[PDB]
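K.L.:
Pasting a structure here, questions to come.
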Protein chains: 8
Amino acid sequence: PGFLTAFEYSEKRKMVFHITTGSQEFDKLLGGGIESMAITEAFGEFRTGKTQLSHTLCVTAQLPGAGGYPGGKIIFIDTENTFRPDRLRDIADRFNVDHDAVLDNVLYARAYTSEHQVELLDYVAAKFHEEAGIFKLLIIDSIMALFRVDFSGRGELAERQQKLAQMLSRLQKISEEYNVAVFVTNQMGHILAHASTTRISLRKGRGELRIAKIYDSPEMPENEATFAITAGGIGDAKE
Amino acid sequence: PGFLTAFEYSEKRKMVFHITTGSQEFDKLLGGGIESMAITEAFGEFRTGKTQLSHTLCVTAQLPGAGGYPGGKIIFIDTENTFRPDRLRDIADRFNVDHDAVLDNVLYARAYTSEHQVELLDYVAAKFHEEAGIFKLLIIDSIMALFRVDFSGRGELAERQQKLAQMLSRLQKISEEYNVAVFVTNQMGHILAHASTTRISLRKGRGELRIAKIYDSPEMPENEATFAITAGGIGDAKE
Amino acid sequence: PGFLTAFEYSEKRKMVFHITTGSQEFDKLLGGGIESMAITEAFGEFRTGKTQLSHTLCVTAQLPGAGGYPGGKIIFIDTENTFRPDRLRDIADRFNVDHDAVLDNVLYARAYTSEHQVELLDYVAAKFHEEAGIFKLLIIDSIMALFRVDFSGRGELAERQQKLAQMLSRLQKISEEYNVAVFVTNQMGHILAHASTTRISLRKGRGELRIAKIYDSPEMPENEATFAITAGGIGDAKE
Amino acid sequence: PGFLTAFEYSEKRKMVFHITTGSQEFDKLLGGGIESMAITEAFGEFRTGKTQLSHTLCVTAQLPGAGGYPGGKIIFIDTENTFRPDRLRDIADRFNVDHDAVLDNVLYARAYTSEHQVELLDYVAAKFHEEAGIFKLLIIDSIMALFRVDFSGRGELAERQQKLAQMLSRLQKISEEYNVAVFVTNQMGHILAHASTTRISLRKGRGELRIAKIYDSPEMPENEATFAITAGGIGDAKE
Amino acid sequence: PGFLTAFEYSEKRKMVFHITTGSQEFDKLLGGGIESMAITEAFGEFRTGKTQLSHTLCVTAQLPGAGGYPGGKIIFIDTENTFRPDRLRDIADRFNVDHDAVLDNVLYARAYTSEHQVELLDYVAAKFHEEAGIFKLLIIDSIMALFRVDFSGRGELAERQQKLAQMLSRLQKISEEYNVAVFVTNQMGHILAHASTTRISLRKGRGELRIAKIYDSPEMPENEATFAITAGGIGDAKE
Amino acid sequence: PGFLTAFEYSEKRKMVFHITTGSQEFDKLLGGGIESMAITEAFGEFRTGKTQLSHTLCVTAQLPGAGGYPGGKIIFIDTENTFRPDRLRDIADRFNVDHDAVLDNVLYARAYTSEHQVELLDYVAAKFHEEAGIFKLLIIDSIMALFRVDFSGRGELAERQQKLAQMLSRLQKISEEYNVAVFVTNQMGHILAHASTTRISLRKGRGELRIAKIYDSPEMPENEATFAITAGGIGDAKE
Amino acid sequence: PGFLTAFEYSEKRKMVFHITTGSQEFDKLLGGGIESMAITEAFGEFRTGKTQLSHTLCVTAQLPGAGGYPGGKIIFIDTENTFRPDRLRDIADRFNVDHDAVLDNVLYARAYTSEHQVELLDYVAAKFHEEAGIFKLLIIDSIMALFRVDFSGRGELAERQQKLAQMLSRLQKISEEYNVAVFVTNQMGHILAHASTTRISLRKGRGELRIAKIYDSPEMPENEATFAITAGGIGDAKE
Amino acid sequence: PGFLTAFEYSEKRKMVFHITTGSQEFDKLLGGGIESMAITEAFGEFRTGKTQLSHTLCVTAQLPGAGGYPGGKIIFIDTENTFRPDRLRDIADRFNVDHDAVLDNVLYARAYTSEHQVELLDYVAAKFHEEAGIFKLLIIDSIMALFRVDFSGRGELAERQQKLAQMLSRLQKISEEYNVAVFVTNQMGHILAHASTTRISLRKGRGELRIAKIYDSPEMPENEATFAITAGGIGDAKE
């Protein structure tokens, strides 16, 4: 039928894996870090480590780990233009890994237009449909932002809201249908809310550290997370 | 005639069966819990047990109950993406039931667009029409939440409010015609008011317990109900 | 001609009968209760006995009485969905009458859409045109309410007001032309005013009793009415 | 020429006849009561005797009166649905007249839509044209009340205000052309102002008596009139 | 050419005559009373003698007088419906003149619609074009008033202003081209200002008398006029 | 080329002639009075002598004057309907001139619609083109006043303001091309500002005398002018 | 290519010359006075010498001077109509030059319509394209002003702003492409800002003198300029 | 695939070269000055050295520099019309460079309309595509300023804001694809924000020196930079 059974679904869910953040405490919040068949969001301040984490994950997501997770090829659609292979080859070190590999290991794609963006989304599917199980993370940073551009003033939001969810929906059907992990950043019942299943909010704790809280995500803990950042990606904050 | 006689109608109502909430003092508010041939609603806070209640009944309605109610299949349409089979196999225990069974006792289907959500409903009918007396519940959680989305800013409500009831009615016709019990959750003269024949508002009384009140329903008691939430779904709150 | 004479009309009016309410004092207000060739309205509070009275009348209207009134077959178009044959078979007792009969005696019809509603109205005529004098009461509860739904925001009332009176008028032509009694409930120079020839307003007098006053109806008495309600329909309040 | 001479016109006016109000001090305000070839209006409160006055004249205008006025047939168009023949046979007595007669002396016709109301008027002319000197009065109560209805909210008045006078003129042309006396009741530079040549405002002076004043009419007296209301219609108020 | 010379025009102006008002002092204001090739206006209070004067002039304008003025046939287009041949035959007495003549002497025309009105205006020309020098006064009372009717709310004045001046202009071309006297009444740089060449304003001076001032008219005197009114038209107020 | 040389232009300007105002101290403000090839305007109060000035010049411009100005025909376009030849024959005296002459020295033409007003102007050109050097003045009083009229409420100015200059330019082209002196009166960056090259504002200094000031014109003196008004038109104010 | 090199451009710029103002100090501000391949603007007060300077420049621009500038034929498109050959033949004296020459030396063109204006602009090019190096100054006074006319109220600025810059741009392509000097006057990031490369503002310093400051122009000095005006154009203010 | 690999991408970035600002403490803010494959912006006051900086770099980017940067051709698109080659030959000195060379090292092109400005950009690409590695910079000053112009009042921004990014993207694609360094100046979530990857805000610290800060850019230092402006372009500010 147009839909399956409960057992049959619980059959699928046995594939829900988590890509780590390198910040154990942080991972604890997401009960293991980034999740699959789910879009994770990055709420941040003008200067936030999200664009930093993205790189991290560009690699945590290549290192087999927790709950028998393999690791794999990733897709980094960049709108902002903050992608830094250099930052990558730098992280692959904290995890002692071949550089050319880590890079050979990610798939880069710069977004320019609110149309170009989905031009890519609808493509990503294709590369996911060809061969699956190779690609474990579809990281788009940032999604909105480029949409806050090709709008037609505070008067044509009617096209923005409509157009946005036109793919932000198509983005869900990728996540749970092809089974992957979609990390997304931005700065906003807001359409891009029920859309993203897990919403992480970020605040700075004085340069070194940062505090990641949950705005809204199934089984959301009231407690906060204390993670640190370095050249080697995101990591736990020590004494 | 395009309508029946009061007697003939009473004929149909002898089939009106209640599906336990799991919390006796809750079932009393509904005089037996969730009722058939009627859209019931879930009025809850940011963090409400409805999401849990929804699974619970994915079970309760399999356990023969009062009124000589056999127990049957179920159709769960998830908009919010919070259906956790893993939670079901967890409750069947408190009811000493086969795990694989219960999970075969449920039909899952994720809703993505305010159009997909109906694309489904217009199909839920068919499966129901194809064969009857098998499916005893059609639970849609949550129903509105997806419509708040696809809308065209607060300027095209005229399309959403019209589209909304365009299906909400379709829901009713199913409910009473095919005779089931449709449970629906949300957080909102409102079109989705006359829509759902019974409406339950839920408030949390300090973590462990919950207070489910009746917003507006036939023969509505002033008194409130006190139920608790546990892995084994919902149940009464003892000393 | 397109219209008759005065005598000739006074000829017709000799058929204006009243269906009782079981509440003598109440009946006194309506100078005999519900009238014919006239639409009666029910102004009420959130919790009003109108939906209660409706059932009562489902039977008072089958019991020959006052001013040589026979009694007969009724039509209960329900929008809200509060129809309870059970409440009927319960009232038929206060009047010592065959149950299966009372039920066999009413014609049920659930309204779903503002269109469905009139789909029914324009039908009712047909069943009235076929054979008359059998049907003495066309009870619609509630009329508006379902219309306050398929509207297009506070901006398209232009279709509501227009559509409403498009049939609320057609509802008059049924009442006086086919000679019957149309009881209607709702909660609002309002179009549905001159439309309904008799308007009764209802207030509660502490659980047991209720006070029915007149908002506007030919020969309207300033005094109030004190009626009580029980399983056996509406009745006079005793000491 | 498309208009006559002053002399020739004076020719027609020798026919201008007054139809008693029943209350001499009222007739004086109208110098003989209701006047021919002129639309007169009824300005009353929530509970006003106009409704009664309307019947009264259904009689008065059958009783030969001053100015050698014979007395004639009548056309009563009821929008408000308050025409009670039973009330007529009641007054003919105070005038010692055959009951069946009076009631054969009146032509009844209920108005339902703001369109039906004219559908009629455009026919009232015909019956008048067919044969003349027979019908001495065309009473329409009330006229506006039905137009307030079919309108499209306060946003389409432009259609009602235009439609309104589209007939109100038709009324005038009848009045003066066919020579009758058209009486009309209501509760409102107003289009229905220049429309009705005479306007009477009525106020109740403690139940029994009533004060009918002149809002605006040719040769209008400051003094007021004091008439009483009784089963025998309207009449003077004695000591 | 499309226009003449000055001498040639001064040739025409030797025909500018004045129809009296019977109120010498008043006539002094208008330097002889009503003028020709000029539209005179009547500014008044709710109860003003304008509709009274009109009748007067219906006759002053038949009595040869001042500046070798003959007298003649008149046209009284009435919108309001206050025309009273009876009042005429009454004035013809103050001037000792055959009654049937005075009447035989005026041409009556009732205006009903803002269209009907000009239907008449454009006709009047025709009767003026056929034979001239017979008709010395075209009296329209009141002009506006009927226009304040067929408007489409305070929103379609765009048709009123435009339509009004569409003929109020055509009214000028009658006045100066056919050489006559156009007296007009109403109650309002207002379009109907530059339009009417002479504007008289009226105020009451305690029942009997009235004070006529000039709002704006070539060579307008600051002083006021004191005229009286009786059955015999307007006349000078004595000691 | 579609424009001439400065020398060639100076050629034309040697013809620029002034037409006396009649009041020497007024002529000085205009350095000789009304000037050729330039639209001059009349800024006056409710009661201003412009209307008089207009006639005056209908003469002055026939009386050979300074600058060896011969004197010529004239075209008077009256919107306001205040042209009184009788006034002209009155002034020619103060200038000892043939009456019949002066009045043959003027061309009259009444303007009715804002369209007629131009219908004319577009003809004034022709008569001018047909033969030249004959007409030395084109006086239009008043020009705006007629446009305030035909407009569509303050909501269609966009048509009037556009239509306005659509002719006002046509006026200019005449002025300078055909070389005349166009005088225009009114009571209003304003389109009719750059329009008229010279603008004169007039104020009355206690009946007898008048103060004409310059609102805005080439080489404008601060000092004011004091002229008097008399039957003999305008002239200086002696001791 | 569609554009040249830097050297190649610096090749052209060796033709940038300045037409003097006769006011050395003023010329110092513009580093030599009016510049070429650049539109200069005149910001002024109600009574400003701009229309005075224009004439001056009509001649300074014919007198070989500074930085080996020849002198030449000019184009004076006048909208306002303040052109005075007389003022010219007067200035040619301060510079001891043949009169008929100075005049024979300028090309006059009066602007009437916002369309006529550009009709001319697009023409000027043509006369510049035929033969160049003869015409050194295209003086338009004033540009805007006539545009503030053919607008369609404060609502159609959408055509004004658009239309204005449609040629004000075409005006740049004349200036730098054909190498000339365009002086423009008016009284207003305003479109006509970046448009005009040099903006001079003018204030009066008590009749005789005037102070010219810079609103915005490359290398704009904070200091002010003190120039005087006489019949002989603009000149330096002495002791 | 329509996008490359992270490794392959790192391949391209090894080419990212910085082009000196001339002020070492300025270059540090940009870690080497203006950066390749990125739109940098100039945030300045009314009087800012950007205009100068723009020329400077017309040189700097010809002088072999750090990162073994050779030095190349340049494309200068001037909207503001302030490009002064004369200024270039002036700086090459401080860098001991051939004058004719430098000026052959630059490609000039003036932008007139918001359409011309792109007409160009869409060509800048071609020349770039035709042959590569030759042009090392595409400087457009200023970019927005021309768009503020052609717009349709604040009511058609919807066209400008859309048109704006319609090219601003085109700019980006060039930048990173053809690998250059595009510098752009202006005075304004803003579409031209995500547009330019780096943004520099400039403030003047008392004539001689200037403070260039970073509004928002990757790895942005809090500290500010202090550079001076001189004929020799921009450079450091010594004791």
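All chain B residue numbers match Swiss-Prot; in order, they span 83-270, 290-340.
Note that Cβ sites are derived from N, Cα and C of the backbone, with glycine treated the same way.
Found this in Swiss-Prot, in case it helps:
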BINDING   B:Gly126, B:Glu127, B:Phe128, B:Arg129, B:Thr130, B:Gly131, B:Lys132, B:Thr133  ATP binding site
BINDING   B:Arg230, B:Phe233, B:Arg236, B:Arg242, B:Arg311  ssDNA binding site
BINDING   B:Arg230, B:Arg236, B:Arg242  dsDNA binding site
MUTAGEN   B:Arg230 to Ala  Abolishes binding to ssDNA or dsDNA
MUTAGEN   B:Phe233 to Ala  Abolishes binding to ssDNA
MUTAGEN   B:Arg236 to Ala  Abolishes binding to ssDNA or dsDNA
MUTAGEN   B:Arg242 to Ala  Abolishes binding to ssDNA or dsDNA
MUTAGEN   B:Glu258 to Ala or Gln  Decreases octamer stability
MUTAGEN   B:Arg311 to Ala  Abolishes binding to ssDNA
K.L.:
Of all the binding-site residues given, namely B:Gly126, B:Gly131, B:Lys132, which is spatially nearest to B:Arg230 (mutagenesis position) at the Cα level?
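P.N.:
So, of the listed binding-site residues, the one sitting closest to B:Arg230 (mutagenesis position) is B:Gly126.
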K.L.:
Taking B:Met270 and B:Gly290 as the residues either side of an unmodelled run of 19, what is the Cα-Cα distance to the nearest Å?
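P.N.:
Per the coordinates, B:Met270 lies 12 Å from B:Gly290, Cα to Cα.
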K.L.:
Out of B:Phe233, B:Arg236, B:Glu258, B:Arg311, point to the one nearest B:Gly131 (ATP binding site) in space (Cα versus Cα); all of them are mutagenesis positions in the record.
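P.N.:
Nearest in space to B:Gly131 (ATP binding site), counting only the mutagenesis positions, is B:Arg311.
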K.L.:
Tell me the Cβ contacts of B:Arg242 (mutagenesis position) under 8 Å, same chain only and six or more apart in sequence, or just say none.
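P.N.:
Spatial neighbours, sequence-distant, of B:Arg242 (mutagenesis position): B:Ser196, B:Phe229, B:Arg230, B:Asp232, B:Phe233, B:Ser234.
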K.L.:
With an 8 Å cut-off on Cβ distance to the B:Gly126, B:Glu127, B:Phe128, B:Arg129, B:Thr130, B:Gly131, B:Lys132, B:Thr133 Cβ center, who else from the chain surrounds the ATP site?
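P.N.:
Along the chain, the qualifying residues are B:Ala124, B:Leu303, B:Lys305.
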K.L.:
Using Cβ-Cβ distances, find the residues under 8 Å from B:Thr133 (ATP binding site) that belong to the same chain and are at least 6 apart in sequence, listing them in sequence order.
P.N.:
B:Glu162, B:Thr164, B:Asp223, B:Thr267
K.L.:
Show which residues of the chain containing B:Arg129 (ATP binding site), separated from it by at least 6 in sequence, have their CB under 8 Å from its CB.
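P.N.:
Within the chain, B:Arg129 (ATP binding site) has Cβ neighbours under 8 Å at B:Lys305.
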K.L.:
Name the one residue among B:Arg236, B:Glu258, B:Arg311 whose Cα is closest in three-dimensional space to that of B:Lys132 (ATP binding site); these are the mutagenesis positions.
P.N.:
B:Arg311
K.L.:
Checking your reading of the structure: which of the binding-site residues B:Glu127, B:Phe128, B:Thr130 lie inside a 10 Å Cα sphere centred on B:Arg311 (mutagenesis position)?
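P.N.:
Those close enough are B:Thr130.
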K.L.:
Could you give the Cα-Cα distance between B:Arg236 (mutagenesis position) and B:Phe128 (ATP binding site), in whole Å?
P.N.:
22
K.L.:
Where among the recorded positions B:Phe128, B:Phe233 do you find the Cβ with the fewest other Cβ atoms within 10 Å?
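P.N.:
Least crowded of the recorded positions B:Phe128, B:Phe233, by Cβ count within 10 Å, is B:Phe128.
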K.L.:
Can you tell me the CA-to-CA distance separating B:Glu258 (mutagenesis position) and B:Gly126 (ATP binding site), as a whole number of Å?
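P.N.:
Taking the Cα atoms only, B:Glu258 (mutagenesis position) lies 25 Å from B:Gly126 (ATP binding site).
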K.L.:
DSSP secondary structure for B:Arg311 (mutagenesis position), reduced to helix/strand/coil, please.
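P.N.:
The three-state answer is strand.
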K.L.:
On the Cα atoms of B:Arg230, B:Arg236, B:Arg242, which are listed as binding dsDNA, what is the maximum pairwise distance in Å?
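P.N.:
Farthest-apart Cα atoms in B:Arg230, B:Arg236, B:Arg242 are separated by 10 Å.
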K.L.:
Neighbour count first, Cβ atoms within 10 Å, every protein chain included; then name which of B:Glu127, B:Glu258 tops the list of recorded positions.
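P.N.:
Answer returned by the neighbour count: B:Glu258.
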K.L.:
For B:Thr130 (ATP binding site), what is the secondary structure state per DSSP, taken as helix, strand or coil?
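P.N.:
B:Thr130 (ATP binding site) sits in coil per DSSP, no helix or strand.
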K.L.:
Please identify, from the recorded positions B:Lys132, B:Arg230, B:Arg236, the residue with the sparsest Cβ neighbourhood, meaning fewest other Cβ atoms within 10 angstroms.
P.N.:
B:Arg236
K.L.:
What count of other C-beta atoms do you get within 10 angstroms of the C-beta of B:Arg311 (mutagenesis position), across all chains shown?
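P.N.:
Excluding its own Cβ, the number within 10 Å is 26.
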K.L.:
When C-beta separations to chain C are restricted to under 8 angstroms, which of the recorded positions B:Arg129, B:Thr130, B:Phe233, B:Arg236 qualify?
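P.N.:
Near chain C, no listed recorded positions qualify.
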K.L.:
Which of the recorded positions B:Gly126, B:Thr130, B:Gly131, B:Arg236, B:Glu258, B:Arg311 have a Cβ less than 8 Å from any Cβ in chain A?
P.N.:
none
K.L.:
Long-range neighbours only, meaning 6 or more apart in sequence with Cβ under 8 Å: which ones does B:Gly126 (ATP binding site) have?
P.N.:
B:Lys132, B:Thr267, B:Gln269, B:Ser302, B:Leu303
